[PDB]
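Novice: Supplied in structure tokens, the structure appears directly below.
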Amino acid sequence: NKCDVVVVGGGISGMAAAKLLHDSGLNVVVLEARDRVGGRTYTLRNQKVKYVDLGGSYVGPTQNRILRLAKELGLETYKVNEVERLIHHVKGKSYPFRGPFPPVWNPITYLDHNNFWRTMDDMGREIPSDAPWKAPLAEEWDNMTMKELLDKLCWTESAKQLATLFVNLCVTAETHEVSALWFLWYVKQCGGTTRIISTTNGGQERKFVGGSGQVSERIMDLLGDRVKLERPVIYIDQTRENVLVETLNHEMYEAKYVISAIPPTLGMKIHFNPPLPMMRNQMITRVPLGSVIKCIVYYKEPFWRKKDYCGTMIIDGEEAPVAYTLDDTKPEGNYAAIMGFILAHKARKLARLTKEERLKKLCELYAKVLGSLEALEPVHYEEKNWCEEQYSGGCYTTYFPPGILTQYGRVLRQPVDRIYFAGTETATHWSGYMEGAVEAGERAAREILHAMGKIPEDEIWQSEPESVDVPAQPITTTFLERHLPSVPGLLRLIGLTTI
Amino acid sequence: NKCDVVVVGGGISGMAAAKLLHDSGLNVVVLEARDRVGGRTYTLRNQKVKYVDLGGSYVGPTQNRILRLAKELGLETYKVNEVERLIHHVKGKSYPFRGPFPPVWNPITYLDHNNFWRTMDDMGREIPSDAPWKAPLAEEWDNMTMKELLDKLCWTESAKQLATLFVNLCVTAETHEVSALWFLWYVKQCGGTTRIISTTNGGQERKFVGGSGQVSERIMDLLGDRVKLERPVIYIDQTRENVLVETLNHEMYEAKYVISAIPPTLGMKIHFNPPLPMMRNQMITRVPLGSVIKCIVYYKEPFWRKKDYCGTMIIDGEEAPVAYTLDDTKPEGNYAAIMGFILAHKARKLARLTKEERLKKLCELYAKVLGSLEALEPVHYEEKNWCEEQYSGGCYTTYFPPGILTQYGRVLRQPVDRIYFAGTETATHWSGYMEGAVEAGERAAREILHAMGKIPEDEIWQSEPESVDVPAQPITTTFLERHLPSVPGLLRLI
Ligand SMILES: *Cc1cc2c(cc1C)nc1c(=O)[nH]c(=O)nc-1n2C[C@H](O)[C@H](O)[C@H](O)COP(=O)(O)OP(=O)(O)OC[C@H]1O[C@@H](n2cnc3c(N)ncnc32)[C@H](O)[C@@H]1O
Ligand SMILES: *Cc1cc2c(cc1C)nc1c(=O)[nH]c(=O)nc-1n2C[C@H](O)[C@H](O)[C@H](O)COP(=O)(O)OP(=O)(O)OC[C@H]1O[C@@H](n2cnc3c(N)ncnc32)[C@H](O)[C@@H]1O
Ligand SMILES: CCCCCCCCCCCC[N+](C)(C)CCCS(=O)(=O)O
Ligand SMILES: CCCCCCCCCCCC[N+](C)(C)CCCS(=O)(=O)O
Ligand SMILES: c1ccc2oc(-c3ncc[nH]3)cc2c1
Ligand SMILES: c1ccc2oc(-c3ncc[nH]3)cc2c1
């Protein structure tokens, strides 16, 4: 009933906010719609898999907040398998490789690929992490889709196809669905193209031993009965001295302040009194989440390793249900498994099938890509289609269609009276990830501490010491990567020698 | 508590559905979130204006359902003034004209403009009104914005600027916000470019005497205490024998079936048990409504008529707050007024001003465009910013960003167990309009009558006889309009 702060949502962001407030001596309550905490993280436990992350799983260098929070809760990481070769499967054939990107041998195609990644990062440097609408060409870039930008930048079909797969995997959406400004912001605020796509030295380097759901569960353990499960919030009333928060199961909570720690569009599920200001009222109808089915196929052994494949497959082509896989074998070497994502329109297309039908298509694909009949012999299968979740809306995160980020982006984390906004979507570093959820939950909690006169303004945003366990190597380029011309740059050089 | 059908939403579509079900002898209840009926229609009455439509207002030929429904309820229409010349204001100068499109004189610009409109209608012919995702090029057209299509089709800036104004005024959204397939469908399902943009013989021909809010109000009068105001629906449970519908003010309604007659995205405000199917769960997060402030400036007389201007202005350019106006004077020549729309990004930009600051900007604009100091002497002002409305989400209607109509369009009308979907967004003719609200509410009602075994399947969708009061005249084209080449066409012959 009565408290200092109600936190709406018990995902990592709400849990990190509640913990900070609790540790600071305030009385907090977390109102969580589901019968569990964790939100877009979910660790399933059963005897066939031991444990498996069906939602968010990976962490890596530069994600220092989630690493610190998880360490403090007694959790450990291990490295995703990348010992053996990666595979790029394109036009029905597999090409093994090492390094962040498949090698390109054709010199023209090489210039085009090099220029594409370079230009993504060059554009990103123009876009402030905390205010992307302030980029010099924000309007021009927000008024085109990523499809339009790829059409302009890629002088080869090879580059355009790889770039397409890159966008679909990063943000679980099609290139024509998303704003170019927003996508360029999203990549830059994860540290750039190499950092976002990499396993070793990148976002996919590690997983938590025992699953990421432990982060939210262990914070629930610390907070005790302060976390109220099966309490979907339906109504927030700020017309009186204390804020009133009502739940679906007929309970009323009264607080000094509220943190909204849910995906922005899911604010639609709450009726507000007084009504939200115009810009937020419309913003929350303009910000969908992406579409993904996360699928894990189990085998007797990690047989791909014997063929010198690590289990990472980048798979192009419309017929392939899964465009990206990673080895999901336990660190002990047992419960061998391949994790794959069914992305964007394919999540919609293939949701029609049964579980058994999707397992069959995945095994047939993996058998072809790995050149291995053993892939047709799974021992177990788990999957989760995040598009079906009422209290998530999709995964991994919210995308912005053309025109929205410049017109409505300013209000995403703007307080509304005594409501402050957390959730990974409001982060400025690794927004969309477990890391961004921690950044945003703690920042929102500190906004409230500042409102209460407990901390000064300069303490609202707080830097994070680098993890000693997962240090980050710098992202570097070569002289030739920096200075080689693009294809039109080369054509201009050719024109000039002729003139 | 108990009834045959609960209708969620008391706009025109919910009211038309509830009236049809009531007239067939079912017990209906309408649950309306607001303290009023009418939704995206709203008629304000006061002594200064008598009455004024601050939401949807115009009706015209081919909109036979809304005309028949209003006539039955005792309403009359009058014609929007279009006796004198229209104005196109471009690069700071007014050019008066007659007919529905402004004249173009330069021969290259002429071919470009002619080809733009012609091509919009040619593309529309391949898009089924009841299934735009079945167009032969559905995916190609859905994956581009209208901005990308205009960049391809328009070889002149003049055409691109007017086409941009056209998109902004039709769907209160920017060309780069909307799918080309969806926008092309939207125009075709209103009868094409001439029909949607025209006052005489088009969508804006008429208004209702006393205001369009009277349609919802008079159905509420018929239904009496069956209409429950200040009952926002929060929860719908379909796990039991009868459907259970819960409101924010802690009431529970039990029915055999439910009609959802709210904008699609506003289904987000309801918690569902069991959860919605995947495709609808995601669809209702992908379908925003547009942005508009409707503004009405009143004057002592309709002074523009003395200069042989009817009050219609098409005003190009970024600086102008209002890109389109119509004369809003009453049929008797009194309560002289100009109605203008502040569209799309300008609604967002100018919402930060005060009401008095917006009034000054509009009057100065109108003084320039009408070439009249009389425009600087307003006697009254009313406006409504629809972006502020929790229970509308915007106006006039829902738009589809690129990629969404092909991936999710099929779900809009699909029943979910015993919930059927009305609302103008689900119509197949004049979706977005009061006409579409009536088509969809009556079709959803007849889906339920069919589920109850009261009518056969072939009576779910019903034709509408043409209005005797507002007959349609044919849309025609000239030989030259049909056959003049495009710009790249003339370049092939060169
Ligand atoms: C789904 C997914 C996500 C994901 C990913 C793969 C998939 C399939 N891969 C990731 C990865 O490897 N590494 C990483 O860091 N992130 C990746 N993600 C994204 C990650 O899971 C999310 O960024 C993160 O979990 C988001 O956390 P946040 O706390 O911001 O949001 P949430 O988890 O959605 O939590 C919101 C909670 O709110 C409850 N809710 C919703 N509505 C209400 C109402 N009305 N009332 C009360 N509670 C509400 C939700 O139930 C949820 O618990
Ligand atoms: C806003 C606007 C609309 C408009 C226009 C100009 C403006 C500024 N110009 C028009 C015109 O000249 N001619 C025309 O035919 N239409 C034009 N429009 C659009 C027109 O107003 C709309 O197409 C039509 O009114 C839509 O009717 P519909 O019945 O489909 O939808 P609605 O009016 O939005 O009604 C929905 C009702 O539902 C209530 N609601 C919302 N959520 C809930 C919940 N959770 N529970 C219960 N009730 C709910 C809303 O309050 C509303 O009354
Ligand atoms: C007789 C000589 C004519 C040769 C002129 C060549 C025509 C150039 C067309 C190639 C388009 C390439 N893409 C990548 C699709 C678009 C680039 C965008 S941008 O042009 O760089 O702005
Ligand atoms: C001897 C040199 C001849 C000069 C010819 C120059 C022509 C360049 C202008 C083309 C741009 C026109 N837009 C409308 C933007 C694109 C058309 C779309 S599409 O080309 O039909 O795809
Ligand atoms: C496009 C789409 C998916 C991709 O995954 C990588 C990658 N995985 C591990 C190192 N680089 C690179 C890459 C490029
Ligand atoms: C672009 C934008 C707005 C427009 O309004 C008309 C119009 N109004 C009455 C007859 N034609 C034509 C037109 C073209």
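We number chain B the same way Swiss-Prot does; the residues here are 3-496, in that order.
Positions of Cβ are set from backbone N, Cα and C atoms, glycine also.
Features from Swiss-Prot:
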type    : residues    : note
MUTAGEN : B:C5 to S   : No loss of activity
MUTAGEN : B:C156 to S : Complete loss of activity
MUTAGEN : B:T158 to A : Dramatic loss of activity
MUTAGEN : B:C172 to S : No loss of activity
MUTAGEN : B:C192 to S : No loss of activity
MUTAGEN : B:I199 to F : Alters specificity towards synthetic inhibitors
MUTAGEN : B:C365 to S : Complete loss of activity
MUTAGEN : B:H382 to R : Significant loss of activity
MUTAGEN : B:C389 to A : Complete loss of activity
Novice: What subset of the mutagenesis positions B:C172, B:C192, B:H382, B:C389 has a Cβ sitting under 8 Å from a Cβ of chain A?
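Specialist: So the ones by chain A are B:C389.
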Novice: For B:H382 (mutagenesis position), which of the mutagenesis positions B:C5, B:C156, B:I199, B:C389 has the nearest Cα in space?
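Specialist: Smallest Cα separation from B:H382 (mutagenesis position) among B:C5, B:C156, B:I199, B:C389: B:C389.
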Novice: Near B:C156 (mutagenesis position), which residues of its chain come within a Cβ-Cβ distance under 8 Å, counting only those 6 or more away in sequence?
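Specialist: Correct list: B:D114, B:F118, B:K162, B:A165.
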Novice: Can you go through the mutagenesis positions B:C5, B:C156, B:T158, B:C192, B:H382, B:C389 and pick out those with a C-beta less than 6 angstroms from ligand 6?
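Specialist: By the Cβ criterion, which requires under 6 Å to ligand 6, there are no hits.
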Novice: Out of B:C5, B:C172, B:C192, B:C365, B:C389, give me whichever of these mutagenesis positions has the highest number of other Cβ atoms within 10 Å.
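Specialist: Neighbour-count leader: B:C192.
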Novice: For B:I199 (mutagenesis position), write down the residues of its own chain that are at least 6 apart in sequence and whose Cβ falls under 8 Å from its Cβ; none is a fine answer.
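Specialist: B:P102, B:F103, B:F168, B:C172, B:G205 - these are the non-local Cβ neighbours of B:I199 (mutagenesis position), listed in sequence order.
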Novice: If the criterion is a C-beta within less than 6 angstroms of any ligand 4 atom, which of the mutagenesis positions B:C5, B:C172, B:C192, B:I199, B:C365, B:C389 pass it? List them in sequence order.
Specialist: none
Novice: Going along the chain, which residues six or more apart from B:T158 (mutagenesis position) have their CB under 8 A from its CB?
Specialist: B:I110, B:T111, B:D114, B:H115, B:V489
Novice: Taking Cα atoms as reference points, rank the mutagenesis positions B:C5, B:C192, B:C389 by distance from B:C365 (mutagenesis position) and give the first.
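Specialist: Of the mutagenesis positions B:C5, B:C192, B:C389, B:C389 has its Cα closest to that of B:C365 (mutagenesis position).
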Novice: For B:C5 (mutagenesis position) and B:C192 (mutagenesis position), determine the Cα separation and express it in whole Å.
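Specialist: Between the Cα atoms of B:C5 (mutagenesis position) and B:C192 (mutagenesis position), the distance comes to 36 Å.
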Novice: Take the C-alpha atoms of B:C389 (mutagenesis position) and B:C192 (mutagenesis position) and report the distance between them in angstrom, rounded.
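Specialist: About 24 Å separate the Cα atoms of these two residues.
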Novice: What number of additional C-beta atoms lies within 10 angstroms of the C-beta atom of B:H382 (mutagenesis position)?
Specialist: 16
